Amino acid sequence: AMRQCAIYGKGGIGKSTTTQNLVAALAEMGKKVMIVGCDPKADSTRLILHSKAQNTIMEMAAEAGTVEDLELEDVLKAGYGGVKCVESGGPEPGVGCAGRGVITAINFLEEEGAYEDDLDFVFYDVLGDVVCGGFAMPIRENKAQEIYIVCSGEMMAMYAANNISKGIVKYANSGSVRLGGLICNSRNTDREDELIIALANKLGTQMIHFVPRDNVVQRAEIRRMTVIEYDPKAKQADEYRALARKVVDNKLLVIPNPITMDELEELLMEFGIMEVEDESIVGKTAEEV
Amino acid sequence: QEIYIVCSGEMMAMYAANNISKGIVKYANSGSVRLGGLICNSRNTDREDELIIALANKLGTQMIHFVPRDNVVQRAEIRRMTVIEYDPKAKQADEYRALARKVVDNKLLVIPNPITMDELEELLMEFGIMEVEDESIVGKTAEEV
Amino acid sequence: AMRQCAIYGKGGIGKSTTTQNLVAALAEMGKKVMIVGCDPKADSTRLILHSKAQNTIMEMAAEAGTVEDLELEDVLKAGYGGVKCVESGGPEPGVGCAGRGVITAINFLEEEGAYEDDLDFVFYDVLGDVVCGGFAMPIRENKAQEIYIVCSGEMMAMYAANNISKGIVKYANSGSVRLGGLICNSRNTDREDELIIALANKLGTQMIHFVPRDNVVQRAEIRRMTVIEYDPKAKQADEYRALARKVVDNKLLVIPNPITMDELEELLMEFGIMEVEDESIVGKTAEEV
Amino acid sequence: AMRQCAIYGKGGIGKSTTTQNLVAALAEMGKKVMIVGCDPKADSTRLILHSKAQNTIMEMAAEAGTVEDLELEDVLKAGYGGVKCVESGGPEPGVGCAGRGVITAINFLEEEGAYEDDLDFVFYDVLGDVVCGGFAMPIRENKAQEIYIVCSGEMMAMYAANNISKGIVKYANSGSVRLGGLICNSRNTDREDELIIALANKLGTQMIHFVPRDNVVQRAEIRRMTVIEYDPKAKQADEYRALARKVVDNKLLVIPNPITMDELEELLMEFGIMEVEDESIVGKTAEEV
Amino acid sequence: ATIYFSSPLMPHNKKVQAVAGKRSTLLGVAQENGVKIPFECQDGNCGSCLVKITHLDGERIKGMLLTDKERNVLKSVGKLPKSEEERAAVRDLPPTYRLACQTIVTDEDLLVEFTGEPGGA
Amino acid sequence: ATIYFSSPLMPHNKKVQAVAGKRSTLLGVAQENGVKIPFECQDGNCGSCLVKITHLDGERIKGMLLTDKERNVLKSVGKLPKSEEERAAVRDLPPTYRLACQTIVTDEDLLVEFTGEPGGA
Amino acid sequence: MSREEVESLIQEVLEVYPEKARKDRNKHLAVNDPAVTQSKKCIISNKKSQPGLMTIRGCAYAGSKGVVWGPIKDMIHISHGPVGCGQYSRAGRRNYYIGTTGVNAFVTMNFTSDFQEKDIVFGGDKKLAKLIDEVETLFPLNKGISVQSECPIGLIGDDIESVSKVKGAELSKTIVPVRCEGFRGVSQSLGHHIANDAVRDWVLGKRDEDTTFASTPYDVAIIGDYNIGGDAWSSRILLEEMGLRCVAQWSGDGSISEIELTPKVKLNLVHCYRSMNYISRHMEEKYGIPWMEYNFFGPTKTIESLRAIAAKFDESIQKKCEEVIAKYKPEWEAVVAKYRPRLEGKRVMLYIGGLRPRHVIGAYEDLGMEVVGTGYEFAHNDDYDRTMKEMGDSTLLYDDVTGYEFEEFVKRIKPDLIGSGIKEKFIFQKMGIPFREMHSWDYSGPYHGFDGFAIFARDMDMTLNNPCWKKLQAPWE
Ligand code: ICS
Ligand code: CLF
Ligand code: SF4
Ligand code: FES
Ligand code: FES
């Protein structure tokens, strides 16, 4: 009854903090969870462990004798709430696929038996800038049963969500990979939540929640701690708890309907994110025409 | 043959610049590929202009030009026209022309000695983009401690 | 705080004497230094140990069965000022690669613990007459943190310096190996001092010091003693102390952008080492044309 | 009846010029000859072709499709006297054995059939700094029937000759490789010829000739021509002709007797190259003892 | 046992049938079949016959003894990382780089690659 | 035909007996024997099934047709140098890098190596 | 004794050695520190033996033919080579079995090619084929043939794999060529590895495509138990009173069919890690069968191992395990009550091959006996990692001990009992120090399980408290 979930999101919108807070909320709710940080950067699994730059699976493999002699205790470390978090890491930027670490980490964890123990949730934190190679490996294989997309108000986040939905619909007929819903991180945009709701409607899915931005998150991350561990009584704490409650009770798994670029532009123009461009102003400059 | 990295005051931009620099040195043996110099885009950060020059010298390169943010560029974008074709008399056009001239007579082609993650952390801590934290309450509840 | 340095260069230009004088000048400052010679001939530590043909690691290992039986006391001998000296040696010509001696010596020293005690500097004296993978072990591996090339006005010395610089950039991605700066040995060439500085800037480095030729160094060599231990009040000792001081506070570690063969030809043509020839009688008899 | 000869000599004593002049003298004496320049630098085969930097076999192989698609006409070019000269070249200085080009060139030439044509002399120009890897490949195999060593007055040239003789005696029982004799290039040393004669006597061989130094050689090389082609009437021209006459009439092929380092020092001390070092002066400095 | 000799010098890889466990140590096989691996010594202390051996069967790799002579020569050449030395010492599994004059052929399919160069470089 | 699948992902190289010339194109063989080569398309225009094929027999290499689709995909990925393209076009000899979804097994011994990554990188 | 006395003793012993041998032997001796987990920081192992020092190790032939392949009863084991290797190892190991010897079982029979000088010069590949034909002629009920190579076989260059394949194709019989030459390894451990490789490559995979075997969720296999004195039997019953069905034993009282049926089980219980981990890992990798190490020496270890094995299964198996423990509790309690007062405080020094120097420690602890020193002949550093957590602080450890080293250690420490092989028994029996053969159980046993613990205690009491150890000193001296 293990639930394999993958949080896909482009870098730069605080995906790691949302994932770690959701995992902490699930841990405090009497659930045993595991984190695999598929981000090439080691930003994930830092707030839970309270230790910066947990050693990656790639670094430990290159340390001595590749994967074969690597012990399971060296890669995953217990953190807050009794969770087990392991960092995958990435190769040298110049050489190889940037998602090779994801493939190596998943294959190592499957062979070692880190999943066969009694776990309920396994969360893969994956970048959404490019859905290809090792980044699309969880989707291409049946490693991630549910996919949750962390989106934002800017164009790039919505485009990344559309690309991830395209990858979901590509392998829909092979495995049981489904898009559970969209998670929104607040960029303080006035119409951000409504724009995400509209995008989820166009993708044929639900917006599972909307995470507001507040300085308590910044204080928690500057102290290398989760908001829930920093202040269980804060409003953001119960917000994350409600998000976890909705995630664990979620039953809407659907093959999405990716939208075209023009339809994506329609949402931005409609919700005021992007201004409407008149056809007459194009091609002619000021102070001449 | 020549690489020009566009970076900003944000930490992710540098990080990407450092990754590109590490990629450059990997294949420097095979062919003649060198870093011409970092370019900048003003995100209206107070220390943004002086942050990038602190990186160019540490990478052995030069900040070729600091580009300032102006509303004329954005108002030219909605016309689907470059700012130098839109308002040639604008000071933004004068900058861009200075940038182009510097690009032309740029003979500084060096291998970009890459910085490490902690070295990048230290400069961002120094310039106030992110604040230095030390021995704070870690792993403890805020009200408990 | 150990600064593992190496001194490459073409043989026959008095590289060994300059290196030994430099190490003796370091030792005069109280720095704990160690010389690890890498030439097939054990001539690299004959002016500090006051000895003749110091026993090599290869010979001792051959006579003592294997390297597993050798003792550090036999290999490592102390000299003037406390600078411990080790000669790697080399194999017989016809058998195998000639660069096994340096690799064996480095492994033996790192296994016995000679590096870890208190050393501030560990100079490797490598023969750079031919740049091959056997002698490039300090560069191919991360043993030689800093490189100092000994060059002269002669074209072969530069050529060797350029080859070493090309070798450095090949392995710069793997480890932190940088060119500290070119050193010079005065062959009494008029343009020799200004020729090397024309190379250091073109290689992105600095000529750390121009060493002038003096008869006192040669008269100290026949005593099997360094010139700074022979005549401390000599100006040669002052210049060698300046060289040592510059070596100490040298923070310029850059990747040596290599020059091409024609670029090296042009500078030698300019400085009068060789004269420029153009459209002369070529392929024709002198009396015929 | 093909005569395979190899001229072994350390770089920096003008081996290439002597080899090219000897080959030209043999060509003018009604003999069809071939040159393989095994020097990693392309200095060889430059005076005969009158063209700088003939393309190497390694460069042409790396140009397109390695050795297999390489045409025999691309690598060897006809030069003065109707000779066929081909440059072997070398790899990148940092990677691989510096003598790999020798192995690749010899294997390519054997398979193509550049030897099966009617030739009388095939001269391999090989460096003597290190006798190992591809440099010792002609000696290790039976590719070079006769070996001629270019020696000089300094210690390094004699040591290189001793090392080459050690390689000759190593494979004496396997193939027919023999040391024909020693060739001396004048370093303007007063007792150079007598020192070379003494060294040949100690090695159990003959000094085939002594080549004096004169400015006609410099004028020929600055015009990218052989002395014989530049001025057949010059004294150096007939000197090279006599050297060729002695080489083609040479019948003394002997396994040499390598000498120890101390015996080599004895020759230098005896002939005034190196001063005699008294034991009392060692260990004590001036103005103190 | 089937041994596939591969090298840049060789125009094509050569397939050779060999008898396992003979006193000839895969050099003898190479010399019988004309494969030219550089062997330049008679005691075993040089690195010239260095080769890279890949076990093509994977599930048929045999246990072997890594003699201290071969181990020391490989460490002197620099083709024996700490992990592979530990694996050979503890689990009796062969390393990736071997010396072709001290390697006894086992009953499996092997791919032997050499560069026609001495072991060191 | 004997095919040896090798990869960093695979704990050991796998030896597989295969029938030459089947419509299954060495992907079918990999999928039958559990070897996991990344195949992410059904027409043949991606580079994911890129593999490196080494002919272990050398003197038993068979002639084959390099279809313009496979050639264009290999050139788009960048694993088809001019020399190998010319060799395939003129002498009908296979290149070193192939696409595991378009490579028909021939009656020889082959070593197929993949990195578990798409063709481009 | 403290760590300071033991190190002084170690240096005094090593003082007599030549400097190279002294340096080599200094690495193999250490004083136990239970806080150390990485034994490589203290003890080196699996190294060659120093020539001329009278070691106690064996050969790869002993490890393969003598230890692993030998106990298989339904097969015929040819000793290819001269007569001596096969003759000396015949019936010297007490691996019990059930069968009609010479008809369907062949454990205590010596089959050899008996090489003469005409076979060293002209080879022996035709003699092997003729021998296989004669074996098939005279022993028709054999279920397989295993040709164990002796030293000359590898040196003269004999191809036995080809002969095995040809004759197996001809006779439709399983013929396994084992290249267990004596010179191939430094000790018997490489013999274990070679024998496991032969089993994996020639026998194990025969029934990969057969599904006619009726598997159950309670199927287990006993791996690395060679039935010395009946040991495996005493274990097997203890595993069938808990409801588990032992499908195969490897290899004591084992048959070629149980080996082939082994891949059809749900768990591999490995007793000797050293000799059978090579095949346990292969089975886990290929068939997915998990494996675990169990110890049946003494009541405590037996109870712990039974509880772990039950925990590997469902609740009914755990209830049956508790029932078995409750049933056998009074039996071993009576043995302890009778024998512990007699064996309280006694000090023991052990030196056995690769498993028992750490397995039997629990049995001596249950009788109040302290192991003041243990060591192996051919153990690796996976064995010393497991050992360091078993021995007490400041206890001596040795690896590949020589005769001189062992004798001097025994003379200084003066243990009350010594456990080692036949080659040391009389050396210490002439020194007035009681000795127990821990290899063959001194022709007694079994020692595994709860039934073997009584025999263990009785033997230890009868040897340590024998009245023959008080009479060595003549009354007139
Ligand atoms: S197989 Fe081994 S020497 Fe594990 S070779 Fe040896 S019948 Fe010993 S300590 Mo004789 S690794 Fe068995 C053994 Fe132990 S023959 Fe017996 S007693 S438990
Ligand atoms: S290591 Fe045999 S006892 Fe020996 S002299 Fe030959 S007949 Fe006699 Fe092992 S395989 Fe055997 S037991 Fe030795 S010989 Fe080798
Ligand atoms: S790499 Fe250098 S030292 Fe080694 S064999 Fe080649 S030329 Fe000789
Ligand atoms: S040839 Fe010298 S090591 Fe094998
Ligand atoms: S899988 Fe698309 S090319 Fe083979």
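Chain F is numbered as in Swiss-Prot; shown residues: 2-122, in order.
Cβ from N, Cα, C; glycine included.
What Swiss-Prot lists as [2Fe-2S] cluster binding site is F:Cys42, F:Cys47, F:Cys50, F:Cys102. Mapped onto three states, the DSSP output places F:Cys102 ([2Fe-2S] cluster binding site) in coil. Sequence-distant contacts of F:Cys102 ([2Fe-2S] cluster binding site), defined by Cβ-Cβ distance under 8 angstroms and a gap of at least six in the same chain, are F:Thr26, F:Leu28, F:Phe40, F:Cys42, F:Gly45, F:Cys50.
If you look up Swiss-Prot, you'll see F:2-119 marked as domain '2Fe-2S ferredoxin-type', on the strength of sequence analysis.
Among the mutagenesis entries in Swiss-Prot is F:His13 to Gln, noted as: Wild-type protection of nitrogenase. In this view, F:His13 (mutagenesis position) is surrounded by 17 other Cβ atoms within 10 Å of its Cβ, with every protein chain counted.
Quoting Swiss-Prot on the mutagenesis of F:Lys15 to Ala: Decreased protection of nitrogenase. Annotation note: F:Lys15 (mutagenesis position) sits in a strand segment as assigned by DSSP.
In Swiss-Prot, a published mutagenesis experiment is listed as F:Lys16 to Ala, annotated Decreased protection of nitrogenase. Cβ environment of F:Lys16 (mutagenesis position): F:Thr3, F:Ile4, F:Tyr5 lie under 8 Å away, each six or more residues apart in the same chain.
For F:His56 (mutagenesis position), the Cβ neighbour count at a 10 Å cut-off comes to 22, with all displayed protein chains included. Annotation of the published mutagenesis F:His56 to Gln in Swiss-Prot: Considerably decreased protection of nitrogenase; the original residue is retained in the structure shown.
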How many neighbouring Cβ atoms, not counting its own, are there within 10 Å of the Cβ of F:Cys47 ([2Fe-2S] cluster binding site)?
-> 20
Binding-site residues compared (F:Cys42, F:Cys50) - highest count of Cβ atoms within 10 Å = F:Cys50
Around the [2Fe-2S] cluster site recorded as F:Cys42, F:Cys47, F:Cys50, F:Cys102, what other same-chain residues have a C-beta within 8 angstroms of the site's C-beta center?
-> F:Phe40, F:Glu41, F:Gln43, F:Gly45, F:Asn46, F:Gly48, F:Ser49, F:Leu100, F:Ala101, F:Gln103
Cβ contacts of F:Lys15 (mutagenesis position) (under 8 Å, same chain, 6 or more positions away) = F:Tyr5, F:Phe6, F:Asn34, F:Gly35, F:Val36
Which recorded positions from the set F:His13, F:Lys15, F:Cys42, F:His56, F:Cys102 come near ligand 5, judged by a Cβ under 6 Å from any of its atoms?
-> F:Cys42, F:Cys102
Could you give me the DSSP helix, strand and coil counts for the domain '2Fe-2S ferredoxin-type' (F:2-119)?
-> 26 helix, 23 strand, 69 coil
Filter the recorded positions F:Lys15, F:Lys16, F:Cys50, F:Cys102 down to the ones with a Cβ under 8 Å from chain E's Cβ atoms, keeping sequence order.
-> F:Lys15, F:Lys16
Rounding to whole Å, the Cα atoms of F:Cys47 ([2Fe-2S] cluster binding site) and F:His56 (mutagenesis position) are apart by 24
Sorry to bug you, but what's the C-alpha spacing from F:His13 (mutagenesis position) to F:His56 (mutagenesis position), rounded to the closest Å?
-> 19
